[PDB]
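Colleague: Can you keep this structure in mind? I'll have questions shortly.
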Amino acid sequence: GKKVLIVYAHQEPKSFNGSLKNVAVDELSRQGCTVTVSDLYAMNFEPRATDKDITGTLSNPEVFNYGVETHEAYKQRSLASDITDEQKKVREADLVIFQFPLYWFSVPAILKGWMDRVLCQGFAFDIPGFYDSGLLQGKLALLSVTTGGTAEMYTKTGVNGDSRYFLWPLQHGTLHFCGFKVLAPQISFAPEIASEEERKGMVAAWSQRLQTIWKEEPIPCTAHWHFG
Amino acid sequence: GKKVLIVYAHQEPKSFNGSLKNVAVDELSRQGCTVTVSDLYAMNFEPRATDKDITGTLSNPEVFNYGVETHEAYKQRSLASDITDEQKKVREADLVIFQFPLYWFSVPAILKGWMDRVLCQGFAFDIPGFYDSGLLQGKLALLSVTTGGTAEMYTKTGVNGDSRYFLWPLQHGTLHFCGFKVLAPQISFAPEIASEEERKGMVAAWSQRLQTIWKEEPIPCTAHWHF
Ligand SMILES: Cc1cc2nc3c(=O)[nH]c(=O)nc-3n(C[C@H](O)[C@H](O)[C@H](O)COP(=O)(O)OP(=O)(O)OC[C@H]3O[C@@H](n4cnc5c(N)ncnc54)[C@H](O)[C@@H]3O)c2cc1C
Ligand SMILES: COc1ccc2c([nH]1)c(CCNC(=O)c1ccco1)c1c3ncccc3cn21
Ligand SMILES: COc1ccc2c([nH]1)c(CCNC(=O)c1ccco1)c1c3ncccc3cn21
Ligand SMILES: [Zn+2]
Ligand SMILES: [Zn+2]
């Protein structure tokens, strides 16, 4: 038995991202997995890192440091409840899937906000207790990303450079840093340009991959893998 | 003369980021430059890309495509006023400085939101106006970043890898894509672990660099430079 959290960042239920999220839910549910989705836009998830995220007495009310105060709030259990709700989902998950369209070679701001606010010191990592020693060790993570650009544009000699280049801050800087084992990304290239057959094919490829996801090994999340 | 926009993303006026923004204002003002600051947290800037970003009626009320809708809204002068207020500042700017603490090898979400919502198709880029032909061509941009990790950690064989690795999506994927000439990043490594005078020294070096900012040539914003 396994628990899966899908963190989902798209405004439109009928979108290609919506479909990839839905097929994930369908297929994991079919397998008998326990599945939770955080639909960030539907939740109106707060992306801003602010002093509203701590409810108790601040450690240093004279000079607000978000990282310091949230670390302390985590230990004290005085974080805002929207944060702790997400932390509970992550804590219990065996696999966390991020489903999102690429926005400026990265995640949409609403999802960046989830990373900034949910993955606080004490919960996701400590010093020491990061990268291979991160607090979310044992967990798997996977980026399921859609793009405007074609596969050709995301090559070493394409205009955008290789797709692995933009994965670095997310796979290494974030997921690996927290101790996740990172599974190979699912990149669904240019669904807007693609034909009806091609789009249905990309959806089916994701569904098919998920059939055997529990048998996958993670990538070596290193500079070499990303950059060569 | 010259116009500068500083897009600033820190919660605390007394912060090291706050000090860097303040000396940028001081020095550029001293030079006679026109200076505007977008203090995102003070503005409670909206980071989320939503249908509220379009006023009046949507291009397609049945299926919402943020990219299409905002492109059309830009052309039809129907974007939300927070977005258009920022676009005006950007349009008029000769130099855009981003001042922020590194969050997860990237910009804080509030600043990511500024990028997502302000830099829409038709304004910041289109086909074929991208990279070298981007619609903001002729403008300069500069990332002024502070880190928690020390300089040593950001070496190519350090735990975090080279600083240039995380700069790719921001400098190339975003700034260069919009046509910006990208000035060398100002990176202030690990201010929190002091010292008082080392902190004073980093602030001072930023101020000093700003003295001859208009003399600078942009970096070659390429895969080779970063990797
Ligand atoms: C969500 C989140 C994600 C993060 N991700 C990363 C990451 O991926 N990689 C990474 O390396 N780091 C990361 N960090 C750490 C973060 O980048 C640093 O905490 C931040 O850069 C420090 O800058 P600051 O302005 O907040 O420092 P401050 O704490 O504000 O400054 C340090 C000290 O300088 C003092 N000071 C202010 N002005 C002056 C002055 N003029 N002269 C002398 N002293 C002065 C202040 O009083 C303070 O005591 C993350 C932090 C958070 C909260
Ligand atoms: C403050 O609160 C926070 C919150 C989140 C952080 C964070 N600090 C740091 C910096 C951690 N300290 C140090 O390396 C340090 C302290 C002294 C010398 O080096 C980092 C990251 N560094 C790399 C990759 C992802 C990171 C997320 N985060
Ligand atoms: C309006 O919707 C948007 C908003 C912002 C975008 C965007 N599309 C695209 C994809 C642009 N299309 C194509 O490559 C393309 C070619 C042929 C058909 O499509 C990109 C980016 N691509 C690379 C780097 C940054 C980017 C920012 N943005
Ligand atoms: Zn890694
Ligand atoms: Zn470039």
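Note that chain A is numbered according to Swiss-Prot, with residues 3-230 shown in order.
We read in the header that X-ray crystallography, 1.8 Å was used to get this structure.
Cβ from N, Cα, C; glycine included.
The annotation FAD binding site is assigned in Swiss-Prot to A:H12, A:18-21, A:104-107, A:148-151, A:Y156, A:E194, A:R201 on the grounds of experimental evidence. The substrate binding site annotation in Swiss-Prot covers A:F127, A:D128, A:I129. The annotation Zn(2+) binding site is assigned in Swiss-Prot to A:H174, A:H178, A:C223. For the published mutagenesis A:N162 to H, Swiss-Prot gives the following note: Loss of activity toward CB1954, no effect toward menadione.
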Colleague: Within 10 angstroms of the C-beta of A:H174 (Zn(2+) binding site), what count of other C-beta atoms is obtained when all protein chains are considered?
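Modeller: Total other Cβ atoms inside 10 Å, all chains included: 23.
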Colleague: Fill in the CA-CA distance, A:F107 (FAD binding site) to A:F127 (substrate binding site), as an integer in Å.
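Modeller: Taking the Cα atoms only, A:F107 (FAD binding site) lies 25 Å from A:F127 (substrate binding site).
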Colleague: Which binding-site residues among A:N19, A:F107, A:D128, A:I129, A:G151, A:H178 have a Cβ sitting under 8 Å from any chain B Cβ?
Modeller: A:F107
Colleague: I need the least crowded one of these binding-site residues (A:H12, A:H178), counting other C-beta atoms within 10 angstroms of each C-beta.
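Modeller: Taking A:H12, A:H178 as the binding-site residues, the minimal 10 Å Cβ count falls on A:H178.
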Colleague: Cβ under 6 Å from ligand 4: which of the binding-site residues A:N19, A:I129, A:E194 qualify?
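Modeller: Result: none.
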Colleague: Hey, of A:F127, A:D128, A:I129, A:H178, which of those binding-site residues are within 10 Å of A:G151 (FAD binding site), Cα to Cα?
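Modeller: Close binding-site residues: none.
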Colleague: Find the shortest Cα-Cα separation between A:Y105 (FAD binding site) and the recorded positions A:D128, A:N162, A:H174, A:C223, and name the residue that gives it.
Modeller: A:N162
Colleague: With H, G and I counted as helix, E and B as strand and the rest as coil, say where DSSP puts A:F127 (substrate binding site).
Modeller: strand
Colleague: Once near-sequence residues are set aside, which residues in the chain of A:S21 (FAD binding site), 6 or more away, have Cβ atoms under 8 Å from its Cβ?
Modeller: A:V205
Colleague: Just counting, how many other CB atoms are there within 10 A of the CB of A:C223 (Zn(2+) binding site)?
Modeller: 21
Colleague: When you measure from the Cβ of A:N162 (mutagenesis position), how many other Cβ atoms are you left with inside 10 Å?
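Modeller: Result for A:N162 (mutagenesis position): 22 other Cβ atoms within 10 Å.
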Colleague: By a simple count, how many Cβ atoms lie within 10 Å of the Cβ of A:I129 (substrate binding site), its own Cβ left out?
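Modeller: So the Cβ neighbour count for A:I129 (substrate binding site) comes to 8.
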Colleague: Once A:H174, A:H178, A:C223 are set aside, which residues in the chain still have Cβ within 8 Å of the Cβ centroid of the Zn(2+) site?
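Modeller: Checked against the 8 Å cutoff, the neighbours are A:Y133, A:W170, A:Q173, A:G175, A:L177, A:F179, A:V184, A:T224.
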Colleague: With an 8 Å cut-off on Cβ distance to the A:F127, A:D128, A:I129 Cβ center, who else from the chain surrounds the substrate site?
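Modeller: Other same-chain residues with Cβ inside the cutoff are A:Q123, A:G124, A:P130, A:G131, A:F132, A:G136, A:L137.
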Colleague: Work out the three-state DSSP category of A:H12 (FAD binding site).
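Modeller: Reduced to three states, the DSSP call for A:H12 (FAD binding site) is coil.
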Colleague: If I take the alpha carbons of A:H174 (Zn(2+) binding site) and A:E194 (FAD binding site), what is the distance between them in whole Å?
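Modeller: Spelling it out, the Cα of A:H174 (Zn(2+) binding site) and the Cα of A:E194 (FAD binding site) are 29 Å apart.
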